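What follows is a set of notes on a single structure, which appears directly below.
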Amino acid sequence: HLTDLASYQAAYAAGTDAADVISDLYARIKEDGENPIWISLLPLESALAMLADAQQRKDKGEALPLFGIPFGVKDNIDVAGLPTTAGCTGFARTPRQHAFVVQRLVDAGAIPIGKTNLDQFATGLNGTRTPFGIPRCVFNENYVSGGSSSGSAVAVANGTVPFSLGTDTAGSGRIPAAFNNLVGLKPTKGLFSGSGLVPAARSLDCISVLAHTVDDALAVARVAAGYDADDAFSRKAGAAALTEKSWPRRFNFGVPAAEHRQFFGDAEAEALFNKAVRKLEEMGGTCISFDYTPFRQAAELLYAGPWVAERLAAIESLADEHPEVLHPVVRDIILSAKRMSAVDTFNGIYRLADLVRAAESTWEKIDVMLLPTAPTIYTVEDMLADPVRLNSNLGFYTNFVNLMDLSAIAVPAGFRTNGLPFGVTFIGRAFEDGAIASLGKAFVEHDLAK
Amino acid sequence: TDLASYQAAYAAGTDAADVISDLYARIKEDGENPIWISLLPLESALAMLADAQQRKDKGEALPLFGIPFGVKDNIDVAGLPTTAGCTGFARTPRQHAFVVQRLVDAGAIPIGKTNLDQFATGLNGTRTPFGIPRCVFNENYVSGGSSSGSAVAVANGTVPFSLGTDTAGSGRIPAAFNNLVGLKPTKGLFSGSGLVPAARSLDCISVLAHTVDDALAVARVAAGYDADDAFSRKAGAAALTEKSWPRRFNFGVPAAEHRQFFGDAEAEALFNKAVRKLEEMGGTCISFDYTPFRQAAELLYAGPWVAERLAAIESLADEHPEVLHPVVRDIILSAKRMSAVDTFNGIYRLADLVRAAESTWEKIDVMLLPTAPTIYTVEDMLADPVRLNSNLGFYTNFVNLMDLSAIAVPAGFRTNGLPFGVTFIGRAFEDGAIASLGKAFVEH
C-alpha cells in the first residue's frame, strides 16, 4: 500500500506503472463515496491523459520531481476542467486554467485527482460548515475533521493521496493537520501565488501543504513556491527560504507562560504539550516564557475586528444577490462586516501595528515559537450545537499568524489515551519556513525509529 | 540665514541669547499671524537656551546649539498648545514630540508653532482661520502646502529651519513655492509620537531649510527609532549618509504626452531645463508610463485613505463639526460613507499599482518630477478650493502610499519672479542618496 512520496517513488522505480496506480486509486474512491471527502473528481480519462503528457516529457529527459503523484486540491483553488465550488452549491465557476500553484505541480508531473471538501469559503476551523456532507477525524468518526482544509487533510490521512493543498488564513492549513496526525506547512505570505484561488482574506490567505512528513511537505512547497508577477501579493523568496538547515546545539524557543495556557478543559492535551516542551529542551532548546496577551489580542482582530470585511469583499456580489446559498453560520459572520466602516478598519490596522510592536519583545529573545496547534478537539455534535464559540476556541493559538506575517509548520506531537492525536506548531518570522521545518522535522524524528 | 551663518556668528563670539531676543523682537514689531499661531514666551526660550549652555559647558555634544526653529502646529512642543489650525482643538502637551525632543537635546530651540492647512488637509495654505500665509516672492500667491507657515518662516529669513509634515505633499509643495529645500523622510524614519495624525499610516514629519546640507543636518538629529511608535522603523547608519553620485546614472521622467502643467507653459519649460541639466551631470533620461503613479495618487482622496483623517479626529468631527474649516470638513466627513469593504478593495488596488510601478523602478536609480505643476493666486484658490488644490497634488500624492523617499529642491524662477521646484524621489531609505543628487543638482 502507497502512503508517502517515497512509497510512490520506490514503486515506480521497481516498475509499477503510474496509470495502474491512478486507475486503482479512482476505483477505491468509487467503491467508497466521493462525499464527504471529495466534492468532485477529475474524470479518469483526463487524469490518464495528463499523466501520458508527463510520461512523454519524462521520456524526453525532462526533470519531473513529482512524476505520477496524485494529489487533492481544496475546492477554493482552481483546477482546469473542474468547477471551483468552494463549498457552496451556487458558486458555479469552472476555470479554464490551473491556479498558478497547481500549474507548477502539474508541470512537475503531479496529477490533481479532484477537489476536496471544506468549510464554505474557507470560513471555519472545523469542517462541519459545508453542504457536501461532514468530513471526519480519521482517528474517530464522531470527532470533527478540523480545519477548513477538511477533505484535503482526510484524503491524505486516510491514505488516498500522499499530499494535498489546503489554504490557511486563520489556521485552516494547521488545525486539520493536528487532528489527523499530519504535517501542515503554512508558507510565508506571498511565497505561494494566490492566482486562481478564491480569496477568503486576500491580504492574509496562503495556499498550504498537507502531507505525512516534513520532507514531503517541503518537497511539494519547493515546487509550489515562486513569484507570480500577476499576483500583487506575491513576493520573491528563492532557495534561501525553503532550504533545510541543521539547528545549532543550543537555541531558544518561546512558549506562553504555563499558568495562563488555554486548553479549554482538555487536561490530556495540556500534558502532551508539556511533553513536547521537554522534548525540545532535550534537543538543546532553552524554554523562554512569554506573555501571550498581544498575540491573543491580535488573533482576536481576525473575527472581532475589521478583517472579516476581506471575506465580504471577496464575495460581495454573491452575498448581496444570493445570500441563501451561503451556509447560515458563514452567512451571519461574513454579512456582519456590512456594519464595519473604513474608520473601523484603519483603527484595526493601528491597533495591529501596536500589537506587532509589543510582540517584538518576545521575538528578540527567541529563535522560534512553539504553540499547541489546537488546544482541544470537539465532537461533531458539540460543534453543530455551539458552532461559533467552539470554533473560535480552536483558533486560540492560530489566528494571529498571518496577521503578524509569520511562517508556521504544524507537526504531530503524539496521541491521547483515546487515540485522538495532538499537534504542535513551530512559528517563525517571514521567510524562515525552511528553518522551522528543519526543527519540526528533527522534533518528529527524536526519538523516532526508522 | 542658514545654519552656517549662525555657527559662524557664535564662533566669532556672538551670544545666542541676543540672537534669540532680537529674533523675538523682529516678530513682535511685525505680525505674529499669519505665519505664527503661537510663540514660546521669551523667558521659556532663554531658559531652554541656558540649559543647553550648561550642558555645552560640561563638554556636551550639541550640533544644533542656539538654533531657533519653527514647528508646524500639528506637532507637540511642551508649553505650547497644539491647535492643528483649529480654534476648538484643545491640546497642550506635557512633553515635546519625540522628534522635537531630539532637536532640543541637540541644543535647538523651538520658537513657536507655525500656521498650516487645518489638520494638514490641503496643499495650499488658505485652509486656516489664523490668516492666510503667502508666497514670499509675491503676496498675491499661495504660500503652499499644508506646512505653510513653516515654509514662510524659513524663506522670510526668520528661522534657518522648521518642521513640517507631509502626507500628500505638504513637506514639498511649500518648499517649491518658496525656493526652499523640503526633505521628506522615508516613512517611520522620524517618529510620529506627539504628532496629531492626518493619515497615520502615511504621515511623516518633514524638514524645511534653505539647503540640502542644513536639511540633512537636521534630519540626522531628528531621525531615530521610537519604540512607543508602532510605525517607527530602524534605519540608521547610511540612510542619511551623503555619498557622491557616479559619472553615469539613470533617472526616470514621465512621458512627455502624459505630463500635466495645467496651462503653465513657463513651468513646463523650466522643468525641461531641469531635465537637460541632470542629463549634463551624467544622467540618462528614462521615459516611463506615469499611469499607475497617477492612479495611486488618486486613491489618497478618491479612495478610502481619507478615512484615516476621520479616524484621527472622529470624536471632534462627530461632536463639534462647526470648528472644522468648511472645505476640510466636507472632505473628512465624506469618509462616513466609506466601508471596510471599500478599504480592502483600495488596499488590493494599491498593491496592483505598486506591482505595475516596479517596472519603472527596475530601470532607474531615481525619479524626477515637478514638485508642483503650477502655482495659484490666493483669490483663485479661495474661489475653487477643492479642484485647484487637487491639481497641486498631481505629482506628490502617491509618494507615501507607495512608501518612497523624496526631497524637493529649487529649479529656478519664472519671468515674474515666482520660483519653480523639482522633487527627486527614491525608494524607502534612499534618503541620503537622493539628497546627495539634489545637492549636486542645486550646485553644478
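Using Swiss-Prot numbers, chain B covers 20-463, in order.
So this one's X-ray crystallography, 2.5 Å, going by the header.
Here the Cβ of each residue, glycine as well, is placed from N, Cα and C on the backbone.
Annotated active site, charge relay system per Swiss-Prot: B:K91 (among others), in sequence order, evidence recorded as a curator's inference. Note on B:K91 (mutagenesis position): other Cβ atoms within 10 Å of its Cβ, all shown chains, come to 33.
Positions annotated as active site, charge relay system by Swiss-Prot: B:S165 (among others). Reduced to three states, the DSSP call for B:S165 (mutagenesis position) is coil. In the shown protein chains, 36 other C-beta atoms lie within 10 A of the C-beta of B:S165 (mutagenesis position).
Marked as active site, acyl-ester intermediate by Swiss-Prot: B:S189. Neighbour density for B:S189 (mutagenesis position): within 10 A of its CB lie 36 other CB atoms from the protein chains shown.
The annotation that Swiss-Prot gives for the mutagenesis experiment B:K91 to A reads: Loss of activity. A strand conformation is recorded for B:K91 (mutagenesis position) in the three-state DSSP classification.
Quoted from Swiss-Prot, the note on mutagenesis experiment B:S165 to A is: Loss of activity.
Looking at Swiss-Prot, you'll find the mutagenesis B:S189 to A noted as follows: Loss of activity.
Distance between Cα atoms for B:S165 (mutagenesis position) and B:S189 (mutagenesis position): 5 Å, as a whole number. In the three-state DSSP scheme, B:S189 (mutagenesis position) is classed as coil.
Looking at B:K91 (mutagenesis position) and B:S189 (mutagenesis position), their Cα atoms lie 11 Å from each other.
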